[PDB]
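S.K.: Before anything else, here's the structure in question.
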Amino acid sequence: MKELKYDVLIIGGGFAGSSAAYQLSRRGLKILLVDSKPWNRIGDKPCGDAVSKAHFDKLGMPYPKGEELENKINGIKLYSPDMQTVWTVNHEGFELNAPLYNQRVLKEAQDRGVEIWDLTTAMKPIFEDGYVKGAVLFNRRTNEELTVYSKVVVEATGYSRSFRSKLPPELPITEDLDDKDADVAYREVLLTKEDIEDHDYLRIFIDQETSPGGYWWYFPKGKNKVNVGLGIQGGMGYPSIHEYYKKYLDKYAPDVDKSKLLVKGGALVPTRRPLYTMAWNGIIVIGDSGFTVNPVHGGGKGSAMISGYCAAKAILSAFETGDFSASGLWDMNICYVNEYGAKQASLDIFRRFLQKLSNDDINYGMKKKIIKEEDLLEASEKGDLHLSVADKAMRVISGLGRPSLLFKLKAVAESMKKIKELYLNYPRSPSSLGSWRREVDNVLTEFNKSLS
Ligand SMILES: Cc1cc2c(cc1C)N(C[C@H](O)[C@H](O)[C@H](O)COP(=O)(O)OP(=O)(O)OC[C@H]1O[C@@H](n3cnc4c(N)ncnc43)[C@H](O)[C@@H]1O)c1[nH]c(=O)[nH]c(=O)c1N2
C-alpha cells in the first residue's frame, strides 16, 4: 500500500475542519485535509445556516461575501407557546449559504498551502505504540487506498464521529454521548407566496407540545425564502421528528408555498458540554464530534470555528515543543474551555431545566417578564445566570399560586455558577482529568436529582 507523510491530517472539511486548516496555514507545516463529500457538496449538512456576527470578528475569519450572504440578520423574535408574548432580542448575525462559504474557506486555505482531497474517507485509525499516528484513507477519485501518517490528527467528522469511534475504548477521546444529551432536528427551505414581515429577524417558537425538548424556528433566508424547522430532545420516546413537523408546519409557517421546496432533511445535534478532553496522544477532536454545540439555542457553527482556532493554537504549540502527547496538545482544552467550553458547561445545566418546563411555566414567565429581554442575551453571551438576576426573577414567581419547577431557578443559578467554577479550574495536566471529571459527574448527578 502507498504511504504519505504529513504534519497534520484533518479529517472532515466542515465549519470546524476548514477553520482548523485556515488557521494552521502558512505556519511552516505540511497539512492534508480530507472529506468524503465532493467539493461542491462540502458543508451541506442539514442546518439553519444562521451564525452570530460576533464569532467572525473574534477569530479574524473572512466575513460572508456576496453570494455567501443570503440574508442579513439584525435580531431574534422569541415567541411564547400561546404566542401572546413576543421577545425581541437585538443581536446582529448572518443567514448564509453554508456550503458556498465553507468551500470558499477551503479554497483559500488551499491557496495558503493546505492540501485538500475531496471524495476521501478516513477508514481506519492508525494506532500503534499507544498513539494516533495517522489513518488509512480511501480516495474514491482514483479508487486508491492510501496510508497517511501524521503527527497530529484533527477529528472534525461531525456528529457521526466516524473516525474517533474506531479508536480503543480506553482513550478518553472516545467518549460517547447519552441519547438524552442530544436533539434530533429537521429543517426545510421553501419559497413564500407573499412576503415576509420583519425578514431581517429570526423567529423562535417555544412549545413543548409541538417540539418537546427543543423548539420551532422560522429563519428568513431572504425576501421570500425561509428556513423553517424544529428540534426535539432525543432518547425520550418521542415519535419521528417528521411527524411533529408535518403536524405543526402550518402553525409556524402558513405563508410558505409547499410546491417551491428547495432542500429538506435533518440530522442529530449534540446539546451538552464538550468532550471532557478534546485532545489526546496524537489527536485533537473539534466541532460536532467534540460536542461543541451551544446546549441552549443549539448553535454549533460559530463555536465549531472556535474549536478549530484552538486546535491550530494547540498544534503550533506541540510542534514548538516536539511534544504531541496529550500534555503536548493539552492547551487545546485550556483554550476552548476559556472561549466557549465553560459557557457550554453552565448552559448544559440550564438546558436540563428549560426542557422540563411546562407551556404554562413559559407562558407565565414570559408574560410576567421573569427576566429582561437583555438578560436573556447576557445569560447566553457569557453563559451566566447572575445571582442578582435570579433573585429578581425568584420574587416574581413568588406570586404564582400553583406548584411549578420555576421555584428552583435560584438553585439552578447556583448550580450553573458551581459547574462554571469547576471548568475555570480545568486540569492543568492530564494527570488530573480523571479526578476532575468525576467531580463534574457528581455535580450533574446531584443537579439531575434536584429537579425531582
Ligand atoms: C437541523 C439543524 C439545524 C442547525 C444545526 C444543526 C442541525 C442538525 N446547527 C448546528 C451545525 O449544523 C453544526 O453544529 C456544525 O455544522 C458543526 O460543524 P462540523 O464541521 O463539526 O459538522 P459537519 O457535519 O459539517 O462536519 C462533517 C464533515 O466531515 C466529513 N466527514 C465525516 N466523517 C468523515 C470521514 N470519515 N472521512 C472523511 N470525511 C468525513 C463529512 O462529509 C462533512 O463534510 C446550526 N448551527 C448554527 O450555528 N446555526 C444554525 O442555524 C444551525 N442550525
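The count begins at 1 with the first shown residue.
This deposition comes from X-ray crystallography, 2.7 Å.
A Cβ is built for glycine as well, from the same backbone N, Cα and C atoms used for every other residue.
Copying in the features that Swiss-Prot gives for the protein in this structure:
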BINDING   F15, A16, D35, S36, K45, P46, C47, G48, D49, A50, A122, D288, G300, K301  FAD binding site
MUTAGEN   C47 to A or M  Almost loss of catalytic activity
MUTAGEN   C47 to S  Seems to be able to reduce only one double bond of GGGP
BINDING   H55, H297, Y340  2,3-bis-O-phytanyl-sn-glycerol 1-phospholipid binding site
MUTAGEN   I206 to F  Increases reduction rate of GGPP to H(6)GGPP
MUTAGEN   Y215 to F or L  Moderate decrease in catalytic activity
MUTAGEN   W217 to L  Large decrease in catalytic activity
MUTAGEN   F219 to L  Slight decrease in catalytic activity
MUTAGEN   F219 to L  Halts the reduction of GGPP at H(4)GGPP
MUTAGEN   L377 to H  Increases reduction rate of GGPP to H(6)GGPP
S.K.: Which recorded positions from the set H55, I206, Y215, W217, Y340, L377 come near ligand 1, judged by a Cβ under 6 Å from any of its atoms?
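M.R.: List returned for ligand 1: none.
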S.K.: In the same chain, which residues outside the set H55, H297, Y340 have their CB within 8 A of the centroid of the CB atoms that define the 2,3-bis-O-phytanyl-sn-glycerol 1-phospholipid site?
M.R.: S52, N294, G299, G300, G302, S303, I306, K343
S.K.: In DSSP terms, helix, strand or coil for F15 (FAD binding site)?
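M.R.: For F15 (FAD binding site) - judged by DSSP and reduced to three states - the answer is helix.
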S.K.: Starting from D49 (FAD binding site), work out which of the recorded positions listed here (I206, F219, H297, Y340) have their Cα within 10 Å, and give them in sequence order.
M.R.: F219
S.K.: Taking just the CA atoms, what is the gap between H55 (2,3-bis-O-phytanyl-sn-glycerol 1-phospholipid binding site) and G300 (FAD binding site) in Å?
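M.R.: The Cα atom of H55 (2,3-bis-O-phytanyl-sn-glycerol 1-phospholipid binding site) is 11 Å away from the Cα atom of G300 (FAD binding site).
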S.K.: How big is the gap, in Å, between the Cα of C47 (mutagenesis position) and that of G300 (FAD binding site), rounded to a whole number?
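M.R.: The separation of the Cα atoms works out to 10 Å.
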S.K.: Given that the record lists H55, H297, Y340 as binding 2,3-bis-O-phytanyl-sn-glycerol 1-phospholipid, what is the largest C-alpha to C-alpha distance among them, in Å?
M.R.: 15
S.K.: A122 (FAD binding site) to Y340 (2,3-bis-O-phytanyl-sn-glycerol 1-phospholipid binding site): how many Å between their Cα atoms?
M.R.: 28
